[PDB]
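Here is the structure we will look at, set down as structure tokens.
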Amino acid sequence: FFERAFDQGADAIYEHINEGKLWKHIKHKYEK
Amino acid sequence: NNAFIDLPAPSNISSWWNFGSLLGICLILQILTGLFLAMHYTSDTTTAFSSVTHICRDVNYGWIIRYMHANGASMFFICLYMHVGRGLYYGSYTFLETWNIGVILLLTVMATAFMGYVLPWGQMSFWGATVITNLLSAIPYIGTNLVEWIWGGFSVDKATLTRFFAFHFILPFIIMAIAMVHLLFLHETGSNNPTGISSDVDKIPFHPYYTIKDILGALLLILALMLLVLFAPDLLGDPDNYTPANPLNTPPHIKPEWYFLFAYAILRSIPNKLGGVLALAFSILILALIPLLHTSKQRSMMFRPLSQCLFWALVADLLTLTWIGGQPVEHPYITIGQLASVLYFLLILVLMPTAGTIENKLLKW
Amino acid sequence: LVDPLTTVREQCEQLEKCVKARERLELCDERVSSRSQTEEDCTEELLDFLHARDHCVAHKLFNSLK
Amino acid sequence: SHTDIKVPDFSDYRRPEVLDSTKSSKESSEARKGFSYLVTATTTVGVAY
Amino acid sequence: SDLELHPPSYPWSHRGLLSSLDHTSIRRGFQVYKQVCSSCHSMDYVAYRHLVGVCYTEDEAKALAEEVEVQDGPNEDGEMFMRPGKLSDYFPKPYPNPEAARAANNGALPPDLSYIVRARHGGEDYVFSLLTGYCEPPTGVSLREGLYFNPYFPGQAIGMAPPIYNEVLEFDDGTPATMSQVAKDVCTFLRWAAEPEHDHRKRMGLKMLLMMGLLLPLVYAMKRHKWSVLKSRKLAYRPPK
Amino acid sequence: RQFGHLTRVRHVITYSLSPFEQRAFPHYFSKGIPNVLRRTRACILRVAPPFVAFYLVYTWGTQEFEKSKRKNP
Amino acid sequence: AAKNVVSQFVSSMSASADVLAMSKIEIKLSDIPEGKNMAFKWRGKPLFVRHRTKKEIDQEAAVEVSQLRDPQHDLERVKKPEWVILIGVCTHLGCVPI
Amino acid sequence: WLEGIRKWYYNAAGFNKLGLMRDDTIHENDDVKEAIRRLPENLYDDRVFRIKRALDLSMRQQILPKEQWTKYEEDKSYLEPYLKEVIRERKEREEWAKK
Ligand SMILES: CCCCCCCC/C=C/CCCCCCCC(=O)OC[C@H](COP(=O)(O)OCCN)OC(=O)CCCCCCC/C=C/CCCCCCCC
Ligand code: HEC
Ligand code: HEM
Ligand code: HEM
Ligand SMILES: C/C=C(C)/C=C/C=C/[C@H](OC)[C@@H](C)[C@@H](OC)[C@@H](C)CCc1oc2c(O)c(OC)cc(OC)c2c(=O)c1C
Ligand SMILES: CCCCCCO[C@@H]1O[C@H](CO)[C@@H](O)[C@H](O)[C@H]1O
Ligand SMILES: CCCCCCO[C@@H]1O[C@H](CO)[C@@H](O)[C@H](O)[C@H]1O
Ligand SMILES: CCCCCCO[C@@H]1O[C@H](CO)[C@@H](O)[C@H](O)[C@H]1O
Ligand SMILES: CCCCCCO[C@@H]1O[C@H](CO)[C@@H](O)[C@H](O)[C@H]1O
Ligand SMILES: CCCCCCO[C@@H]1O[C@H](CO)[C@@H](O)[C@H](O)[C@H]1O
Ligand code: FES
């Protein structure tokens, strides 16, 4: 439990710090 | 093994002895990232700059390889200057062969980094190539001919960029060979140590003691490199090179890469063409004279307080020159730069050798 | 439509540092304009004023932008 | 006489678990080594990643 | 003059070490470039495909590209022709060459904006200050025709007239288009244009820090472990007497 | 250079402990800090002065440059 | 044999035949306003054609020539005073003077 | 008192803090190596231990307790008579090589 957990946890922290700013966060407003 | 494992090493060398391996790592890092950049770079003046933006924008991870190469060059010099400083302070230069090869290595890396900076063909690229090659025009009777021969024309142009790519590509490998000779000469004597006293009575195996220290060092170097690449990739660079080369206009605040600033300040301090170029050359070649200027009966500065003060004055002076090299040629910087330039040579040629003799008399030998 | 920038600039130039600089600028204005021939201009004074004011503007302007 | 040679006291350096000269240190050897092994295995995985 | 006015530091949402760009702001910034700056400034290194997954969906970007006409060919007759733009096309250049650009701007050359934020000390702080910093010349300053006074431009005389003002454009999300808002958004878009790797390097940076936070103390412990043999060794000198 | 052919040494005894028998960070702070202070006080008089000079020349020179470009220094 | 081979390789780095093809350049003086220094690319480097003012002309006339490091009277460097034409390359190390 | 600066310099130099004597710190050239080779067993062995002790202290970034520091007044050159003769012999060979 390293690369998976490490990568997901870090991505989670990153996305949390940048909540609402990333494309994946606003994408729904423009998108089958 | 005879380059690792059972190699006898002093029991007391400090972290200042870690820079040799960090330099090897910097060189391998540069060669690897460099080779990968060369797989996408084109040296035609019409496409050079574009190919670099292509690397950073469309090549997978091209941006990290590019900025690791750029900042890797900076880490290379930080390590070079620390390595040379260690040698001066501890009297390691008494290993004449190792030291002189060392001087050649410093000059070759400078030449390599200069040519590399020319490849993206930005404004700094073009004018750096212009100014540095013209240093040869200071040579009497044949200077101008030599410059045009190097350029492959009457000005920096297509022929210049293409040959610089070729020279920049191969020189690093020559550096690698020369570095291996640097090490073969060092192995004949073994390493110097902080006390400057022979350590034959207290040697320890290179492995595991220094293999582990070297790894720790490698990790710290990588931390420093990636902090720059991932959090401040342009911090040590120049914004002007983000502008394509324009042969009809030299930026008004043009300045050299940070690791060349001290030498630039020295050259700028002399209002004579030949005088400045000679001072520039001597600012580096004086390293080859240091061994001949050693007056102390002791090898290291560890036990020499006066020499130490002058040593740190020399470091503070290089810092002064670095600062001045980054300022405009205006008062009061012009005078400070001239005083700093004079002090540089005065410290190495007169003050340090004199302090050594004074220290000798104080110890009655 | 009102740009927050106008509002913020107005509040910021109320600060002592800005008023002082504004007074030096206005003083330069009177001096230079009262002259037919001169090579002086009030660029220095204006820049001192803008430096003090914009430092302040930069500290709060974005709270009004999306 | 070589018999006047006694190893100096190392009590200021010893790990707590091997401070009692009247106790065998074999009972803690597994724990003391297991830790270092854990440190080396974790480093290897970190570097591999 | 030779006097200098350096831009202040604005609290951009992407200023922090682990702070990403605000993609809605990038989207609005693109609109500013498209509607305003593109008439005079090129952006040679950015293509419609680069916008996908950053500030527009693929369908939206394709639609944006189809808004312009680009030259292509030659065809079977050896003729060049016009077609709707597509994702692979780079943003249209307003002029065929810099000479024409200068001819259309009183001799001044609007630089390519692809790297403007990286090509200028101050980055977006400079661009924002410049865009929102036009004012009347100070007393005693007289500018030649075609030049405008801007305290943030070196020398203070710039060949670009104030490009933005209130309502210079209408945003797709209703955001009030005040001058400062427009500048803030175009500067954010310009940051992305010059450094598209921006968000990813910071994410990688966080992982690098977490990994070093782990590995450094461990390797240091390995170092201390091995060296303890030497650090606690004791010596004795027993010469025969 | 090889162990066995380095130099001549007589009458020296060396005592050592296995790394597993000892602490890797003995008195890291209770002694580490005091020694660091000793080493710092011990060199600061040789190292610091030149940089204090740099600092002074820098601040004086920078301020001098500024004043020189103004109307009323 | 060695002299021939070495000089051939050395020669290969010298300006190639396409680089040596040179020609003059015609300039339209009317396009250049008084006080303006205009730069053109010519034979590889900048070519300055500057329309000088009376004041500039007079200032250059007042220079104490014997104190110059490269002593030349202004009138030995121009055909028509209002026009100064120079190769825009600093004689130190090649940059373009502003 | 030149002697005052001398004792001050001796301590500032600090090799005494590692328990070294001045001759223990001399840079070894070929004359010095020959002189050291000529040392009687006891002086050679003493030299070896003081150097080994110093290198060990250096590795630990430590120094001896003040009461064990070499004293300015007690530091005498054990190497001088041997080194002087080695240099004299070399100079003699050099003069003969000149003829
Ligand atoms: C690392 C080493 C590299 C250094 C290079 C040194 C060169 C070695 C010398 C080669 C000896 C072999 C004999 C060759 C005889 C060729 C005859 C010759 O030179 O004809 C002249 C003629 C010039 O004619 P023009 O244009 O009309 O005259 C202009 C007015 N000056 O030049 C030529 O033919 C050039 C042809 C060169 C072929 C040689 C290539 C081999 C290169 C050498 C590197 C390898 C090492 C060889 C080992 C040495 C063996 C003796
Ligand atoms: C034509 C009518 C223009 C429009 C629309 C915009 N710009 Fe411009 N810009 C123009 C010119 C002729 C110049 C050259 C100015 C000079 O005197 O050199 C510029 C320059 C800029 C710069 C560069 C400033 C510098 O530091 O050199 C920037 C950063 C800039 N312009 C930005 C910019 C933006 C973002 C615009 C849309 C909001 C914009 N410009 C519009 C001409 C024109
Ligand atoms: C590509 C650059 C270089 C590489 C790879 C390199 C590598 C090394 C290595 C591995 C060592 C042993 C470890 C150490 O003591 O740091 C060493 C020692 C040394 N190097 Fe370098 N070096 C380089 C450049 C130079 C330069 C520029 C100089 C000096 C002008 C130099 C002078 C020395 C000396 C004198 C030693 C002996 C140090 C001692 O034992 O005290 N080196 N070098
Ligand atoms: C001693 C090792 C080296 C040093 C010090 C060095 C240094 C540099 C420098 C300073 C640059 C400019 C970076 C920038 O700002 O863009 C550069 C560019 C470049 N280097 Fe190197 N380099 C080294 C080795 C190599 C090698 C071995 C290759 C190729 C086999 C290489 C390929 C390139 C390429 C293609 C560029 C242009 C792309 C770019 O600008 O990033 N380099 N190098
Ligand atoms: C074909 C290969 C050739 C001709 C290689 C020759 C290399 C020579 C030397 O290396 C050995 C040289 C790089 C080294 O001199 C010791 C440097 C410290 C020179 C420092 C240097 O840099 C500048 C620079 O980078 C610039 O960039 C934008 C601009 C510069 O002024 C406008 C300079 C400059 O005025 C000087 C002195
Ligand atoms: C690791 C600390 C290095 C010193 C930080 C400042 O670094 C300097 O920043 C300037 C402005 O950004 C640059 O123009 C300059 O080239 C750079 O060296
Ligand atoms: C490190 C010492 C700082 C250097 C001080 C320079 O000082 C400057 O020197 C000029 C020389 O022409 C003078 O004209 C000027 O008035 C003076 O302030
Ligand atoms: C910031 C405002 C400073 C005023 C300078 C403007 O100056 C004007 O610019 C015009 C551009 O179309 C020219 O046609 C006109 O001749 C010129 O006087
Ligand atoms: C003294 C100047 C000698 C410089 C070495 C190159 O010299 C050149 O070699 C060419 C190839 O053979 C010749 O065609 C050319 O005439 C000759 O000047
Ligand atoms: C490296 C700087 C040289 C300065 C001369 C030092 O001089 C020394 O200073 C000591 C501290 O006050 C005094 O106790 C001592 O008697 C005196 O000789
Ligand atoms: S002053 Fe050196 S190239 Fe002009």
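We number chain B the way Swiss-Prot does; in order, the residues shown are 15-379.
Looking at the header, which is where the method is noted, we find X-ray crystallography, 2.1 Å.
Backbone N, Cα and C define each Cβ position, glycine as well.
Features of the protein shown, as given by Swiss-Prot:
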{"type": "BINDING", "residues": "B:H83, B:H182", "note": "heme b b562 binding site"}
{"type": "VARIANT", "residues": "B:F90 to V", "note": "In strain: 65, 66 and D"}
{"type": "BINDING", "residues": "B:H97, B:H196", "note": "heme b b566 binding site"}
{"type": "BINDING", "residues": "B:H201", "note": "ubiquinone binding site"}
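Ranked by Cα separation from B:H97 (heme b b566 binding site), the recorded positions B:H83, B:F90, B:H182, B:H201 are led by B:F90. Sequence-distant neighbours of B:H83 (heme b b562 binding site) (same chain, 6+ residues apart, CB-CB distance under 8 A): B:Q44, B:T47, B:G48, B:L51. Listed recorded positions (B:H83, B:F90, B:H201) with a CB under 8 Å from any chain F CB: B:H201. A simple way to gauge crowding: the CB of B:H196 (heme b b566 binding site) has 20 other CB atoms within 10 angstroms, across all the protein chains here. Taking only the Cα positions, the spacing between B:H196 (heme b b566 binding site) and B:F90 (variant position) is 17 angstrom.
Of the listed binding-site residues, namely B:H97, B:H201, the sparsest Cβ surroundings within 10 Å are found at B:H201. Spacing of B:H201 (ubiquinone binding site) relative to B:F90 (variant position) is 23 Å (Cα to Cα, whole number). In sequence order, B:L37, B:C40, B:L41, B:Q44, B:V123, B:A127 are the residues near B:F90 (variant position), counting only same-chain partners six or more apart with C-beta under 8 A. Contact annotation for recorded positions (B:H83, B:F90, B:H97, B:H182, B:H196, B:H201) versus ligand 3: B:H97, B:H196, each with CB under 6 Å from a ligand atom. For B:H182 (heme b b562 binding site), applying a Cβ distance below 8 Å and a minimum sequence separation of six or more within one chain yields B:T126, B:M129, B:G130, B:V132, B:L133.
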